[PDB]
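Visitor: Before I ask anything, let me first share the structure, which is written out below as structure tokens.
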There are 2 protein chains.
Amino acid sequence: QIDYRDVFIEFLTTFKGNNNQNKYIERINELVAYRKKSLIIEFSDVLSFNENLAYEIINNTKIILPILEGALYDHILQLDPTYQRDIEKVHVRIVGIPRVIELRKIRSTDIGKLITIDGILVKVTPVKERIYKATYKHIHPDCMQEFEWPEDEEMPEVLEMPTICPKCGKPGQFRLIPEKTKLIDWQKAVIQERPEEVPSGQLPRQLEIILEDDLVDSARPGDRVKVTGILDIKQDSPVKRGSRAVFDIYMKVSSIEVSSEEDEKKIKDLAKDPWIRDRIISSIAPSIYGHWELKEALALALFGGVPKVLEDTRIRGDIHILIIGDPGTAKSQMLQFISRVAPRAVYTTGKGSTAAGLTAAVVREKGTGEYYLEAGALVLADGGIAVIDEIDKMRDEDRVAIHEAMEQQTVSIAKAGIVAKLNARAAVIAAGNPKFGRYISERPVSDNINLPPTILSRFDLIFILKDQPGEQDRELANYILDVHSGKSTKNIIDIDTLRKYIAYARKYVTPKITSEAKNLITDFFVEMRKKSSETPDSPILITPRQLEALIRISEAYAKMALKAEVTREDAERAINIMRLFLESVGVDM
Amino acid sequence: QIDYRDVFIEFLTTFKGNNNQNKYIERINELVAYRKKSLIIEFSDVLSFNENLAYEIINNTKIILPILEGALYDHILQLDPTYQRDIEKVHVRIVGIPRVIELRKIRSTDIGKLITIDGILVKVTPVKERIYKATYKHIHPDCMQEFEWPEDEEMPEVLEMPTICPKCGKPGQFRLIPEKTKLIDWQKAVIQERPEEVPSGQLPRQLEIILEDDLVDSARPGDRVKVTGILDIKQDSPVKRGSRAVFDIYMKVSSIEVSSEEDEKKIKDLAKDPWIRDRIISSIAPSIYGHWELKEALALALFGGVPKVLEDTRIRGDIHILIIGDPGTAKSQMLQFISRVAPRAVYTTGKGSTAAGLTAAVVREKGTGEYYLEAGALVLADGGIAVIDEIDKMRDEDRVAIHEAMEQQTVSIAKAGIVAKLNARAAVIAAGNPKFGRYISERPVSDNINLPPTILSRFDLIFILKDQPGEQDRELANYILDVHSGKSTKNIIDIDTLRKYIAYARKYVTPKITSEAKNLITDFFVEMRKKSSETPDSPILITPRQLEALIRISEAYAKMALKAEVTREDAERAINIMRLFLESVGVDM
DNA sequence: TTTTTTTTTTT
Ligand SMILES: [Mg+2]
Ligand SMILES: [Mg+2]
Ligand SMILES: [Zn+2]
Ligand SMILES: [Zn+2]
């Protein structure tokens, strides 16, 4: 009823942040400075400020958003007149809607209401253009008149042509004029419900969402998103009714978020502890007893090294880990934990994957019969982590497809007239069993591993797990029963905090190698080669890749403590962990 | 509103270039010599000469080009009246527009503006004809009238037939008259964004462009081009509404550049150095330590020999290189560098390619129902370099598809009623691993290589790389760490100018064989054949192909120094490099 | 039916 434009403007200029620093005033000039033409607000803050305004947004969304858009636009023009003639419309987006509904629980009662859905992005289409105001010319020898067809109204989702010329009142031919037509960016995406939300024995459901204007290209497939907007029915093929008054539903996205200053203080506070490295390792798979050297290795792969890009070549910065062990050694359980804690990870099984599905697949589009590309698991994991369980179960002729993606971090396809190259910069963690299921100490190491030396040299670290019963059985049994009894280990960083810590470290820390670290690494690498040549029978080869493994591991150790330099202490830790890897495969040092 | 035709004419007639030769009057001078009806003007030159004139082209391109082009036509007629009755309209193409937009960043605000896009050409269609002014006959026994349908306007993108006869005002049926219709050449192409600008975890995007009149057949697939023109929305089936008022965008090309005299003297200056060959070799893969003999071999393949075309046959002039080595010997890094410095190169892997994708594929169009050919990797690489990494991972029944393309440089297809023969004159560089991952010195060369003798004989040079940990580890380790520390080797030819040097040499240099070079090559071949008879178990056969390899290598060495003939020094170098090849495969002379 | 790359059952 009443106008809240005065309230909205006053709220923007008078709201107080956590430190009462007016967390909203400094967003306005940032909008003006960068001409971002999109401003977001929090529903909790609006409700905390004025209860009446929050309800009107949450209920009368379709008749108040343009009103607040006009009021905000006027406030921008007075603040900076130069904003005019560059941006003709500014959008305000509301987040944190209390109306959250599961994807499977949407009913007809929720149509037309501002709701929020949490799911997984699966498909994204290229950006296109949608007409919201057309212009036609009446092709009738008497008219030759141009007019905007939808009068005082946006063009509906169905493209409708005028039947009677408004300028002359007669029918005839109408020709669209693209020059005078107004367009808006338009993208279509598909969202899927989370695996933990799917009911027993059923496939996950999917919903179609539409992103327009500045919301296009807001996320990539495989992301976890929270989308807010209005639901509506979909009219796709109305040319022929064919009975079937049944319709699907789709969502007009108003605000989207993927997956902060307070968190940064928490992250930096953690790094102040001298024993942060040991504290982080203790937080990796808290439900698994022992395997301290494995948890340390897995922690390094989460942080990785520093990729180097030069004018003529680039160097891999990711760390690859291979684990071989007897059944029941908690290999799969540890790998599942990595998927949860990594900011971006893809979990695959060796038997349930193919060569085309891992890198890229060439498929024939049924509508046109033309071949095109589909991204594989490694491509979708670019910048993240790829987990391959049961690597020994894959066919050897099929496993070689990942050799290029594991060192050059690229995928090359030359099939059916398609030549393409794709980036696959991801870290690979793989697990498997020995050749005879269990490790046989009588036989050498070569026949136990049963893998070609080419793939073995690609892995920075290799650990062989032996399940040897001994005095430690009682400790293991007590630990497992405590887990089943609900007792939880304390003094460990929670998974949510740990994920934020890793994401921050991988984005703002780039350690550099000092002179002291160079001498230690060089001496140790020379020592490997001399020792390796003494026993030319092991299946492990000390190639120059091993030298680069030491550099990557050293940078990861420094990056774990948010250090900008690789001191001698990190080099010693990198050398020490490499020693345990060599002792595992029976290479003494 | 000021008349710019006078400004244009004085700009063309009076302009000073960097060389001080009035660059812009020679182009129009050659315009009438060859009747090319197209003039190229740089945006930097017009802006410097007249800032106001340059701006008017940028923002008023729609209604300034016909006036600007019309003014140029009158000037040409004054220069030579003979241009009349040969060319009706002359097009002016503007390049160097500062408005450069990435392919993924195009939004609605860029529609109708002159922009420039850099990308890769992937698809070209055959040249067709487009109607811009039709002629119709009213089939109604009283009319028998001819009229150009679109009055004072060209035919739009969508063909439209008149509904009311302009000659009588009555409806009816109208018949097109092809002989009185005005046509224009039309071609469609697809541009793909470069792999550098593709975001993480996303597939590359594509844009459709239209070439008309003299711009047709101005490029070939795989080229890197810059296109300037106007964006517009694409209409395909406007008659069928089918809801979904969402359109795709295409581009009307106004000028195209495919990726000068100052380079000629720069290249000539480089060739004057007596040690130019060493400088070129030292500039191949600067980030790789050692492997001097492999760097020399890769340099030869970039330049290549001299193809011979005779009345009854032709002789291959390309050089093929095969490298077999232990894992971690930087084989893939060098191949990556070659794919960047080569003016035209295609990079493929053994596992990610098929027989059809390498040579040619037969694809059926579901619309018409007929079969047609699709160019493979080797066909697209004609006149350039083809890189096939991990060649040993190819299926043997699939690898044999390149036997004829490597020697006869042709692709023969007899499939689905299609018999064809395509040129595949491309050099092949391949790498792979021995049978057991690493070379075993305790076993003969026969079972280490694991490749048929038919394909081995087709390679001019074969190098077996052994990773022997010796006393050079410290030097190798220090070099690698220096690379990781940002240190760069100095006194090398950078990749950009090195690419220009190779392109110039392969185009203007055709060395000849002298009498003294013939004697050295003949004597060496006799000894090579005699020595091979000692060991017949080796899978390396000295065939007459090896004699022609010596000729090709000798020509390549001369081509490096831009020499016009092959002297005894070039023959000696060819013998020396051939000797190292034989020693590696176990033939000692 | 036909060539092609893909997952699938069945020749
Ligand atoms: Mg398991
Ligand atoms: Mg390699
Ligand atoms: Zn009208
Ligand atoms: Zn008529």
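The chain as shown is numbered from 1 upward.
Including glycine, each Cβ sits where the backbone N, Cα and C put it.
Swiss-Prot lists these features:
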DOMAIN    A:276-480  domain 'MCM'
MUTAGEN   A:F303 to A (Swiss-Prot position 318)  No effect on helicase and ATPase activity
MUTAGEN   A:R316 to A (Swiss-Prot position 331)  Loss of helicase and ATPase activity
BINDING   A:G325, A:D326, A:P327, A:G328, A:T329, A:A330, A:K331, A:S332  ATP binding site
MUTAGEN   A:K351 to E (Swiss-Prot position 366)  Loss of helicase and reduction of ATPase activity
MUTAGEN   A:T359 to E (Swiss-Prot position 374)  Reduction of helicase and gain of ATPase activity
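Have a look at these and tell me how they're positioned relative to everything else.
Guide: According to DSSP, A:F303 (mutagenesis position) sits within a helical segment.
Within its own chain, A:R316 (mutagenesis position) has A:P307, A:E407, A:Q408, A:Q409, A:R425, A:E548, A:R552 as residues 6 or more apart in sequence whose C-beta sits under 8 angstroms from its own.
Around the Cβ of A:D326 (ATP binding site), the same chain contributes A:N433, A:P434, A:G437, A:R438, A:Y439, A:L465, A:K466, A:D467, each under 8 angstroms and 6 or more positions distant in sequence.
Long-range Cβ proximity for A:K351 (mutagenesis position), meaning a same-chain Cβ under 8 A and a gap of 6 or more residues, is found for A:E390, A:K393, A:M394.
A:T359 (mutagenesis position) falls within neither a helix nor a strand when secondary structure is assigned with DSSP, and so counts as coil.
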Visitor: Got a sec? Which of A:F303, A:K331, A:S332, the recorded positions, have CB under 6 Å of any ligand 1 atom?
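Guide: Checking each Cβ against ligand 1, the ones under 6 Å are A:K331, A:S332.
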Visitor: Tell me, how many other CB atoms lie within 10 A of the CB of A:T359 (mutagenesis position), whichever protein chain they belong to?
Guide: 24
Visitor: For the recorded positions A:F303, A:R316, A:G325, A:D326, A:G328, A:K331, return the ones with C-beta distance to chain B below 8 angstroms, or 'none'.
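Guide: The recorded positions close to chain B: there are none.
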Visitor: Give the number of CB atoms, excluding that of A:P327 (ATP binding site) itself, located within 10 Å of its CB.
Guide: 11
Visitor: Can you give me the same-chain residues 6 or more apart in sequence from A:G328 (ATP binding site) with a CB-CB distance under 8 Å?
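Guide: Listed in sequence order: A:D467.
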Visitor: If you take the centroid of the Cβ atoms of A:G325, A:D326, A:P327, A:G328, A:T329, A:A330, A:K331, A:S332, the listed ATP site, which other residues of that chain have their Cβ within 8 Å of it?
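Guide: Other same-chain residues with Cβ inside the cutoff are A:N433, A:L465, A:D467.
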Visitor: Between A:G325 (ATP binding site) and A:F303 (mutagenesis position), what C-alpha distance do you get in Å?
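Guide: Rounded to the nearest whole number, the Cα-Cα distance is 24 Å.
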Visitor: How many Å lie between the Cα of A:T359 (mutagenesis position) and the Cα of A:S332 (ATP binding site)?
Guide: 23
Visitor: Give me the Cα-Cα distance between A:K331 (ATP binding site) and A:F303 (mutagenesis position), rounded to a whole Å.
Guide: 20
